[PDB]
Structure formats: C-alpha cells, structure tokens
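K.L.:
Take this structure first; my questions come after.
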Amino acid sequence: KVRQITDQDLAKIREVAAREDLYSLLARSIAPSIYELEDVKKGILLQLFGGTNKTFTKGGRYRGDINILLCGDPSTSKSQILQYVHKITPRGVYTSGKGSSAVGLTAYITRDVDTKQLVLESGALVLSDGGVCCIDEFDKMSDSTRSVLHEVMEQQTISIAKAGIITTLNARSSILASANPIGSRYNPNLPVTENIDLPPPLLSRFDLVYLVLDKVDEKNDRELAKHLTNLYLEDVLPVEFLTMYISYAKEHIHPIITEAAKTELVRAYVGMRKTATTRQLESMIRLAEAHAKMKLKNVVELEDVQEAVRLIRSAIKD
Amino acid sequence: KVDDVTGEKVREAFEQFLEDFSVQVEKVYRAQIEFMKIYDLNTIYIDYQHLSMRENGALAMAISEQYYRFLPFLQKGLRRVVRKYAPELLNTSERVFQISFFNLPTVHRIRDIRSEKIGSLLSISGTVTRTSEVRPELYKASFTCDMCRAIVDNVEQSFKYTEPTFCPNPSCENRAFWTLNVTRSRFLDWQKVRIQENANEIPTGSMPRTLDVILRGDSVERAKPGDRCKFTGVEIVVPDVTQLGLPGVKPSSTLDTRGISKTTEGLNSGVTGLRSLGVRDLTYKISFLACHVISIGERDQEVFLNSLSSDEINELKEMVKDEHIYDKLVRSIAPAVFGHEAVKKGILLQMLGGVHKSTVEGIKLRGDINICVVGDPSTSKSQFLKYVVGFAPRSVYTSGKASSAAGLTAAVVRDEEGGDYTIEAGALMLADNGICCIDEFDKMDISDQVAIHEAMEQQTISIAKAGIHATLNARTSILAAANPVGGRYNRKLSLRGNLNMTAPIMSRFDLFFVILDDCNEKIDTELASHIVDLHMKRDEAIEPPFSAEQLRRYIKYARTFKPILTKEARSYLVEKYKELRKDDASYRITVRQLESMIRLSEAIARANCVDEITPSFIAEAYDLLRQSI
Amino acid sequence: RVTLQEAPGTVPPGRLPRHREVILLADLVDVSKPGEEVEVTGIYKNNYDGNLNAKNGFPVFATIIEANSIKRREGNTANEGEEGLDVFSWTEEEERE
Ligand SMILES: Nc1ncnc2c1ncn2[C@@H]1O[C@H](COP(=O)(O)OP(=O)(O)O)[C@@H](O)[C@H]1O
Ligand SMILES: Nc1ncnc2c1ncn2[C@@H]1O[C@H](COP(=O)(O)OP(=O)(O)O)[C@@H](O)[C@H]1O
Ligand SMILES: [Zn+2]
C-alpha cells in the first residue's frame, strides 16, 4: 500500500498517568497551533473520554456522551479545532452540514450502481458510533434534516421505513459542532438566540456551549500576530500517546459514584438554583464522571465534581 | 451397484443417537417424535451440543465436514427410526422430512465465505433486505411415455427440468417426448432472500457484500426484511442452467437487458469439454442453503387462562383480590420518575383502553383514549413517552416535524421493482392497535393538522390522487407532548390562549394534563436527591409494588373484560352531562365529551376487574374531565 | 387477463404487496374495472415456465388463477353479513313486496 498493546506500553501509560498535572498537558497537546482558548480545549479533552454509559433494565439506557457547540465571531479558528479533534479520536467523521441529503447522516436506501439491486447504506452518525462526530457549518443545515439530529440526541437510534424495509440502527455518538452568526460580529448586547439562528431546543440540548469572542485589544492582537509570524518564520507534545490512552480509558475503565460526590453535587445544584434546569445536574454528572476517567481512577471524588462545576459555571459566565 | 461404507457407519450412528440419547432418561428425541405424531409435523430438530458428546465428536465432525453426502443416509436412518417407533408418521393424509440443526459452536460472517467450505455445515449472520414469493418447487417428478403410456415416477431433479431417458418395462424405444403428470408429482415451498453485512462488521469505508440464501419447506417467511437473522445450513454452488440446454426456446441463449462487465470478460474461469455444454463454458457462483432460521436483532378469557402456568394463575387471582390494587397500579407506572401521579393514572387508563362498539346501521363508535400533556421545559414530559414506547406493544415514537415524505399519515410512491403505485406508511399507520407517542406537537405542518382531522375520530385515512385511491386504517391512540406558546405557562390564561391548537383538534383529546414545576428551596433538594440516587446503584434506587412483567400480564388479563352499564349509571351519566353543559355556558362541551366520559368509566371499570359499572366510576370520570377544563 | 394486487388494508403496515394473475373467460369479461377492489373465487393452478427456471436457477413453476366467481367490494362495509354475489339485486317476491 502507497490494539494489542505491549506491557511496556502499559508501564509507560501508568507512569505518564502518574503525572502531577495530566489535565493541562493534554490540554495543550490536542491543539498545538491554537494559542489561548485553553478552556474550550479543556472541554474537548473532557468530551473525548465521556462519562460512563449504563443501561439498567427498569429505567433504561442513560446517555454518556457529551455534546459541544462552538459559535461566535466569524474569523476565529473553530474549524481547525474540529479538524484537530477529528484525527485524535479513533472512529469519527468530519462532514459539514451545509447541504447533502436530508438523511445524509443516517441510513439512505439507494439503488446499487454496479448491479440493479438494493443496498442499505448507513450515514455519518451511524458510522460515528462509539466515537465523536464533528459537524461543520451547523447554521446551514436544513429545517427538514434538523429533526433527524433531534432523534439522534434524544433516543440515540435512527429508524428507517422504506422500500419494504423497517428497521432501527444505533447512533450512540457525540456531537461537536461549529457555527457562524448573521453579520460580521456577535454583538454582546443582543442575546444569543437572534444571532445564531438556531431553534431554542436544539441549542438547549447541547451539553456545553462556548462563545468565541474577538475584541480589538492591543496586547492580544500583538501576541497573536507574534506567534503567527514565528510559526511562519523558519528556524511536551506526545504524538500517538493520546490515541492509546484514549482507547485504554474508553475500553477498560468504568468509574462509579460515591457519597462524597453526592454531598457536593446536591448542594451545588441547589446553590445554582438560589434558572438552571434539571438538564444542568445531569450535565455536571457526565462531566465529573468523564474527568474521573482522566487522571486514571476507578471512582469519583471532590476534585472531579469541583472541576465539572467550575467548567459548567465558566460556560454560564459567557 | 457400488455402495459406501462410511455412509453406512454414519447411518447406524445417527440411528443410535436418535434411539439412545435420552439425557435430560426421558428419550427427548422420542418425545419429539411422539409430539410430531400427535401434532402432525414434518420437521425434526437436532442440537449440535447434544451430538457433541457422543463418540467424542467423531460423528459430529463427520457430519459437519460432508453434510452434503451424508444427508441421504441421515434421512434413510430417520425413516427406519420412524417406522420402528411411529408408523403413523410414515404416510400423509409420505411426508418429506427435514432435519434442522442449530446451536453451532462458532458463527461466521459473510466475508469468511470461501470455496473450501462448499458442502459443509455452517451458520452465518446477516440483515435481511429482500424476500420473494413462496413458489412451488418440483421435488419428485412423474411422467408418462407418449406411446406406451407407461408411468415413471420419482425422477430426481437437481437444478433444471430433467425428464427420464430409457423407457420402462417393454420393448418400446424412446429418448424424449414425455408428458409431466403435474397432479402426481410432489412439490415443495421455495423462497429466495437477500442478506447483507451487519453495521459493525462493515469496515470504515465499504460497499456491503451480499449473498443469496435459499429457504425451503417449513422455513418460508420466517425472515422479514430489515430484521437481523442468524441462518444455518450448507454452503452450495449453483451453475448457470441457461447454457446447460434448457428445453424451451424461452431462454433464447442468455437474453439480456443490461451489459455485462467487460473487466471479467474472459477473466471468469469457465470450464468446457462436457457434451451437454457443447462448445459452451459453464460458470459457477456461491449461494447458501438454509435449514434453520433464528432472529438476533385475543380478548378471550378462557383461552388466556390456558396458556399461563398454575403459579401465575394463582398469583394473578391473589393480585386481583386485594382492594388496594388500583392504588398500587398507578404507582407501578414509570417507577423512574418523581411525582406526577395524575399522569401515571392517565397513562394506565390509556393502556387499559375502552370498549369498541358497532351499531346495526354500520357506524363505528370510537374506543381509543387520546392524551395531551403540556408544560414548561425540564418537567420530565419526554420520559413518559420513552417509558410508554418501551413498555407498550405495537407503539411508535415520532416528533412533530418529520423528514420522511410520509411524515405522519401516508404518501404515494412508485414501485421500486414493479409497475404499480404503492403506499408508504406514516407514524400513524405503523401504530395500528397501538400507541403513537408524538413529541414537539406544536410545530406540525398545517397539511398534517388537517389530515389528522380524520384519524382521531373516524380512525381512517382516505387519499385520492393520480396513482391510487384507498381508505387506509389508523386505529391508534395518541399520546402527545406540547409546549406553551411564548416559552412559559401563564397561571392566569386558559389552556386555549396559551396553546395554539384550534377548537376542532382540541375537542378530540380525551385528557389534558398541565404539569408545572416550581422553584422553591425544598422541592428542588428532593428532586436533585432522587435523580442522583441513580448512577450509583442502578437497580436498588427504585422499588415499585409490581415488576414490569406482572403489570404487563395484569393489563393483558384485564383487557379481556368488557363492562356494561347499569340502570342508575345511565341516569347519573345524563345528569352529569347536563350539569357540565350548563356549567360551560356550547363552545367547548359537545357530545364527544359524554362519549369520552363513557370511555373513561369503562376503562376505570376494567382497572378494577369488574364487569358492571357503578356510579362511583362515573363520578371519578367526571372529576377527571373537570380537572382538565 | 387481469392482475390482482393485495388490498392496502390487508397488507401489514410497511410491507410490500403481492400480486397474482387471473384469467377471465366468457361471460366474465369486463365485469371488473381497473381500480376497483374485488373478491374472486377460482382454481389455483401451476405451469412450467422456462424463463422462471432460467433466472432463479431451480425448477420452480408459475402459478395463475382461473376465475369462477366475481364479487365487487368497492365501498361496501356490509360485507360482514349478507349472502350472494350482488346484494343490490332483487328476486320476484322481493319486487312484489
Ligand atoms: N487563534 C488562532 N491561532 C492560530 N491561527 C488562527 C487563530 N485564529 C485565526 N487563525 C488563522 O485564521 C484562519 C481561520 O480559518 P478557519 O477558522 O478554518 O475558517 P472558519 O472561520 O470558516 O472556521 C486559519 O488559517 C488560521 O491560520
Ligand atoms: N423525576 C424527575 N423530575 C423532573 N425531571 C426529571 C426527573 N427525572 C429526570 N428528569 C430530567 O428530565 C429530562 C427529560 O427530558 P424532558 O425535560 O422531558 O425534555 P422536554 O421537556 O424537552 O420534553 C431528563 O434529561 C432528566 O434530566
Ligand atoms: Zn415407451
């Protein structure tokens, strides 16, 4: 042309996991080119692990995927961020939402070209099962196909009933999306709803929403231009350790919750309720259990819930 | 004539296995043969694990490797066993027998199919994507000589119409010109199904591989398109019979409508030399022949009491006895949510249902309960829909806006492989005799709101376009979830002003349930604590009086009853209707409200397992109607 | 000759219909019209077809129904009861009544 990790790999994974600050190192590794924007990288690093997934008989399956929406001024670097997270994840798809078929992300019964026969072809959400699916140009996605994502983010299954075939597939994926506003700037005075041109439920169901802002600041502008030119000037980042660590954490590790998380979580939610919907607490639990999967552990404690609440309240600050 | 020695050993070993296994001494296979004798069945089932312990696999591996050559001896031994132990199964009203193997140790994928397993016994898995008609296949042919009129019978056929050659008992010389006696010949059922690879076995970028599986005998129609099924049988190879000299001129030497691949022109290795072929070249392709198929992806009281076991029957009748049972049932519905007992009661009444009646004049009276639940966001309105769709049989889930062309009622589409107009199925159609759970009910299209004007009341869909005219059937109950207009409920405006539905549609909903959350320091603590008791203990967090199976059995048993109305119940009903009409003042209250009250009374009576209706039930139904208006 | 598809009501929701061929002899021609829904009593037969054996690859046979009786059911919901081929036709005593 053009898995089965060894014991030495296990040992090096353990000793690296024994690092004092594993959070910041892979915070900076995922996007070496991106300068600042450390908080969105924190969120993406937490997303790439995901909270534990469970399906008990009585209540049913409870989701364990984290959804993130990036939006803001039109000339930031969100697309490069998405193309960065595309490569790290094991199984994922990077397709823009500008056009294509209304079921282009799900199954589409099509006539076979080579033979006059019938073939069932899955879409991009089914093909990102168990991973992270990146959507680009979220604002151009059509009103009729949007509803498809609605059943994906709610029941995590897609049903097709055409040409005598009635069946259901499995989505179980995570949505990271990037959007653009109407106009050349996101004026803070007007609220989010008018600018982003997205239905309130669709924006609401996203676990984390980040606003990227671009203000004319002499310090920030000079610092950005400096490192950009330094990159153009010709003169702590692991290469593939991330993929193996991600696979190890996703395929073997399953954390649990203890009463130490109970005590902090209940009072934190109540204090946030001193307009936080019940979605907020299930968002904190997922983020805390995903942080617990990092700094390799088998149970949650105070540090994970503190980091989760800090992240979800810094999200509120914007 | 030359005979085989290994085949004889396999034949006697199979007879010994059938006669001697007896391990449970029960004579399990003799029990099966007795069951076939009493029930008049034509197929036997043999487990591989059962055979995997006799002779240390010497018989099992011999059968597996050369199933194709050993099947005739297995059937011959089965014939002797049947004759010895049950002669009645030797003749029909002879039964062509079938042997079904299952529980093989390892399963294969479609991409492991190589020519070196041709003739072997295998098991495969795949998703069905097409099925054909049940056609009759010619099994044992019978002919008559044109001149002698002599009768030949039992002329085996492999892959093409085969007539006999040398004439029967006289002097007559004849090589051809026979006449099939279609009446004397034996036939069998035949079906062809197309399968493809599963969603997980498909690589990251792949065009799915396909296969042709042949179902024969009693295995027809057991695989339906879209399902995931595990087949087991023998891998065979099928030649091209067209160039094998078919009798008729209809084949016309491979008439074609499309162009064959130039890439494989001369690359596909065809064998020549045979006299039947002539100068032609014979070609082969791999197909599968299946003998066993498995899938891996009545309101009559007397017949109902027969199926259940004695322990279940006693448990059910002890369950019925207690008078608190009703209060327990409303607690068993959706044990994974906090609060909203009225919603649970409404859902239970919907699932129990009402009686359907037909008048002598031919007009049908509705017996389906429709519920609408509204409220501000984050009130667990979408958890009830998931519970219902998971627990209620023949139930479907859908949203307001639909991507499909047949969004919610129906659409007319031309045939993909025919010359006619067909009809696709909407969510309402796919829920006949079931519950349809509609979410985001506000954003429906007007052409669908006008369309549902017939399904809710007349329970039919009637279309008339260029292609087809039909009167479809939608006898489905509707559970709808909606949000108030403007984002939040206002506690001084009515249901009408806050909602957007018109009076036609609003009057067709039996029950309205408005659920409201409140921001106070104490209830939020309880809700958060309850929701977080999960995720540590997945099973011990919730404890209902009855499990899912007991409730599912009780609902089915209760639906057998059909209550009637007493003398005082009618007077109480008319009095309550008159009072409600007086209180309304005719803008919101119509005859449909009285009919809905009758339906609710009948459902509440079905809840208590009583065949007579008491005015207390009408009072309860009246209170339920008043609570939503 | 006519082709009978399965009625949409009879077909399970979401499945493809099936069709069969019916031969109408003298006195039965032009009774049924394209678009109507009909009930036919007849004889189910089999015949040998070369193309069917050539394409499928097995000695399968074609089937066809020779029609004996025709009853119209277009718009009729009273099919639950009543006896005969046409319930809108009268006898002599009925005309006298
Ligand atoms: N914070 C940043 N760090 C590095 N490069 C940046 C940054 N912001 C903008 N850029 C530059 O601007 C361009 C952004 O393009 P991109 O973000 O892909 O388009 P879009 O706005 O459609 O997402 C990139 O070529 C990148 O080099
Ligand atoms: N007992 C409960 N009371 C209130 N809310 C709950 C309860 N249990 C779960 N929830 C929350 O309600 C959500 C269910 O979605 P829901 O609010 O019905 O969506 P929508 O209101 O958009 O239909 C879940 O995400 C869960 O976090
Ligand atoms: Zn002869």
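Here Swiss-Prot sets the residue numbers for chain A, with the shown residues being 468-469, 499-731, 741-779, 792-835 in order.
This deposition comes from electron microscopy, 3.4 Å.
Just so you know, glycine gets a Cβ as well, placed from its N, Cα and C.
Relevant sequence annotations retrieved from Swiss-Prot are reproduced here:
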type	residues	note
DOMAIN	A:518-725	domain 'MCM'
BINDING	A:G568, A:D569, A:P570, A:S571, A:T572, A:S573, A:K574, A:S575	ATP binding site
MUTAGEN	A:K574 to A	Loss of MCM2-7 complex helicase activity
K.L.:
Quick check: in three-state DSSP terms, what is A:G568 (ATP binding site)?
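P.N.:
In three-state terms, A:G568 (ATP binding site) counts as strand.
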K.L.:
Among all protein chains shown, how many Cβ atoms are found within 10 Å of the Cβ of A:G568 (ATP binding site), not counting that one?
P.N.:
21
K.L.:
Go through the recorded positions A:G568, A:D569, A:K574 and pull out the ones with a Cβ less than 6 angstroms from some atom of ligand 1.
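P.N.:
The ones that qualify, in sequence order, are A:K574.
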K.L.:
Using Cβ-Cβ distances, find the residues under 8 Å from A:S571 (ATP binding site) that belong to the same chain and are at least 6 apart in sequence, listing them in sequence order.
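P.N.:
A:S571 (ATP binding site) has long-range Cβ partners A:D710.
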K.L.:
Mind giving me a neighbour count for A:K574 (mutagenesis position)? Other Cβ atoms within 10 Å of its Cβ, every protein chain shown.
P.N.:
24
K.L.:
For the recorded ATP site, whose residues are A:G568, A:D569, A:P570, A:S571, A:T572, A:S573, A:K574, A:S575, find every other residue on that chain with a C-beta no more than 8 angstroms from the centre of their C-beta atoms, and list them by sequence position.
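P.N.:
Checked against the 8 Å cutoff, the neighbours are A:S674, A:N676, A:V708, A:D710.
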K.L.:
Can you tell which of the binding-site residues (A:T572, A:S575) has the fewest other C-beta atoms within 10 angstroms of its C-beta?
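P.N.:
Checked A:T572, A:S575; of these binding-site residues, fewest Cβ neighbours within 10 Å: A:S575.
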K.L.:
Counting across all protein chains shown, how many other Cβ atoms sit within 10 Å of the Cβ of A:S573 (ATP binding site)?
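P.N.:
So the number of other Cβ atoms within 10 Å of A:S573 (ATP binding site) is 15.
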K.L.:
According to DSSP, folded down to helix, strand and coil, what is A:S573 (ATP binding site)?
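P.N.:
Coil, per DSSP.
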K.L.:
Let's check the environment of A:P570 (ATP binding site): how many other CB atoms sit within 10 Å of its CB?
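P.N.:
For A:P570 (ATP binding site), the 10 Å Cβ neighbour count is 16.
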K.L.:
What residues, ordered by sequence, lie under 8 A Cβ-to-Cβ from A:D569 (ATP binding site) and sit at least six positions away in the same chain?
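P.N.:
Once residues fewer than 6 apart are set aside, A:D569 (ATP binding site) is near A:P677, A:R681, A:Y682, A:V708, A:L709, A:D710.
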